[PDB]
Amino acid sequence: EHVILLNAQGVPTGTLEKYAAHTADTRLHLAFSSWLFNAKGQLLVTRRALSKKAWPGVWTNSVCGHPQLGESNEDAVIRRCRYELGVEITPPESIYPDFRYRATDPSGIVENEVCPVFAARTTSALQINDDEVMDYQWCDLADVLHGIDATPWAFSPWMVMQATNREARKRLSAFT
Amino acid sequence: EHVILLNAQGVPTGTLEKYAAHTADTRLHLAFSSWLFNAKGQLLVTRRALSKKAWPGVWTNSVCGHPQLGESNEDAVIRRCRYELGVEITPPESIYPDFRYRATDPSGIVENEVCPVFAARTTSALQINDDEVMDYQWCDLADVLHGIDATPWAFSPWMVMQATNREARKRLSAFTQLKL
Ligand SMILES: [Mg+2]
Ligand SMILES: [Mg+2]
Ligand SMILES: [Mn+2]
Ligand SMILES: [Mn+2]
């Protein structure tokens, strides 16, 4: 797998192997973030495996990943949902198209991404890939927002940023 | 380093090497838990390092540890605060002396402990020890308590059990006063 390097204006300029790409000096690249809800409207929150290079063991929104060259964001979401969670989903919907962020994890590993945000509903049972996900919780979106608002440090920095953007929170609040 | 083994009634029967002790079938042993507040009354919350054998990478209260032979529970608090956090403290106050818990961690390691709970003030700057703590935050107690209420699964189970104990929570609240 790779990541897609982006210039200032967001234009793809080349690629890097994905593992090699995330370092203390990560360069800007393309990503996505997804928030998954089940048919009952519960939010899936996941805990990243301790083997992930960036933010291992961190609670976060359902699924993130890295679109490959010429892959649509919707297809990347679908792909990683299958890969990380063995789950089938409805067509992903746009909830925060212009999200972009840079952050450094506790060991000094940086994410630096153009990271459009989506939401979808699961249409099958999860089947967990424990190389990616070490724990998960189905919960009310309302409670998750309360926890994000009270102890943001207990969640990934991008999950906090996405959830605290007015429009994004508005749009996630509707999948319930 | 060892742990002090306890029987049925809470009576020590011997010691066991610490690493060897914590397994899928951990025996009952002595521990402690401490909640630390700075002068301003903020609570120190910490994130266990990824290398901890039990609940690695989990957010929790300030410091937990295991009294050793000849050591009082309070001196163990003092020692671990220095070892894990580099920090000096005021005399630890007993806020939940009867706390006991058993729990299995995400990879199946069991903790099975008599774990009196304390609170104290820090009196020096932190010098975090990265072999034990990977992250930390100074917070308002109320915020932490709201977080635990909302998403209890995001924290260590013992942190949540202690914080929702009415008596222990009242003492935690007393430590939020600003103290020069
Ligand atoms: Mg991912
Ligand atoms: Mg400890
Ligand atoms: Mn990335
Ligand atoms: Mn123990």
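We count from 1, first residue shown onward.
Per the header: X-ray crystallography, 1.8 Å.
Even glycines carry a Cβ here, placed using N, Cα and C.
Sequence-distant neighbours of B:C64 (active site) (same chain, six or more apart, CB under 8 Å from its CB) are B:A31, B:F32, B:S33, B:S34, B:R80, B:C115, B:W158, listed in sequence order. Annotated active site per Swiss-Prot: B:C64 (among others), in sequence order.
Neighbour count (other Cβ atoms within 10 Å of the Cβ, all protein chains): 22 for B:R48 (substrate binding site). For B:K18, B:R48, B:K52, B:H66, B:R80, B:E84, the entry in Swiss-Prot reads substrate binding site.
Long-range neighbours of B:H29 (Mn(2+) binding site) (same chain, six or more residues apart, CB within less than 8 Å of its CB): B:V3, B:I4, B:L5, B:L6, B:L16, B:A21, B:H66, B:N112, B:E113, B:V114. B:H29 (Mn(2+) binding site) carries a strand DSSP state (E or B). The Mn(2+) binding site annotation in Swiss-Prot covers B:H22, B:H29, B:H66, B:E111, B:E113, and the record cites experimental evidence as its basis.
Counting every protein chain shown, the number of other Cβ atoms lying within 10 Å of the Cβ of B:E84 (substrate binding site) is 22. Residues or ranges marked as Mg(2+) binding site by Swiss-Prot: B:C64, B:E84.
A sphere of 10 angstroms centred on the C-beta of B:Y101 (mutagenesis position) encloses 15 other C-beta atoms. Swiss-Prot lists B:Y101 to A (Swiss-Prot position 104) among its mutagenesis entries, and the accompanying note reads: Reduces activity by 99%.
One mutagenesis experiment catalogued in Swiss-Prot, B:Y101 to F (Swiss-Prot position 104), is accompanied by this note: Reduces activity by 97%.
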Could you name the residues, excluding B:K18, B:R48, B:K52, B:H66, B:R80, B:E84, of the same chain that surround the substrate site, i.e. Cβ within 8 Å of the Cβ centre of those residues, in sequence order?
B:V63, B:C64, B:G65, B:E132
B:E111 (Mn(2+) binding site) and B:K18 (substrate binding site), compared by Cα position, are separated in whole Å by 11
Given the binding-site residues B:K18, B:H22, B:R48, B:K52, B:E84, state which is nearest to B:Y101 (mutagenesis position) when distance is taken between Cα atoms.
B:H22
How many Å lie between the Cα of B:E84 (substrate binding site) and the Cα of B:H22 (Mn(2+) binding site)?
19
Those recorded positions among B:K18, B:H29, B:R48, B:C64, B:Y101, B:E113 lining ligand 2, judged by a Cβ under 6 Å from any of its atoms, are B:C64
DSSP-derived class (H/G/I helix, E/B strand, else coil) of B:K18 (substrate binding site):
helix
What is the set of residues, excluding B:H22, B:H29, B:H66, B:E111, B:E113, whose C-beta falls within 8 angstroms of the centroid of the C-beta atoms at the Mn(2+) site?
B:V3, B:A21, B:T26, B:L30, B:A31, B:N112, B:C115
